[PDB]
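Undergrad: A single structure is presented below for examination.
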Amino acid sequence: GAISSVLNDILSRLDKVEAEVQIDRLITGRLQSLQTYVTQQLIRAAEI
Amino acid sequence: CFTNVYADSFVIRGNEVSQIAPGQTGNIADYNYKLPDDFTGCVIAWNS
């Protein structure tokens, strides 16, 4: 839901207030991709 | 209740008043009066 997936693109094109929330989306999304990976790994580790 | 309190006073050409608020960029906010992206308080402006 951000304007871009490239972090310095956002920081160059947008002002500190707007740029921050765009990065937040990327932080919230990426941190979801890690929790998904680690949950999938903890389940896959149990069958191993 | 407030722990320390300051009133800052100054005179602005109206079309730049949109630079007093946090983090924004432009002459007043870069060379005359910058307030931090992490401050609590209010901005009052009126014609004179």
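By Swiss-Prot numbering, chain A shows 971-1018, in order.
Determined by electron microscopy, 3.0 Å, according to the entry header.
Just so you know, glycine gets a Cβ as well, placed from its N, Cα and C.
Sharing the feature lines straight out of Swiss-Prot:
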{"type": "VARIANT", "residues": "A:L981 to F", "note": "In strain: Omicron/BA.1"}
{"type": "VARIANT", "residues": "A:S982 to A", "note": "In strain: Alpha/B.1.1.7"}
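Situate these features within the shown structure.
TA: Secondary structure from DSSP puts A:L981 (variant position) in a helix.
Neighbour list (A:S982 (variant position), Cβ cut-off 8 Å, at least 6 residues apart, same chain): empty.
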Undergrad: Using a 10 Å cut-off, grab the number of neighbouring Cβ atoms around the Cβ of A:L981 (variant position), all chains included.
TA: 15
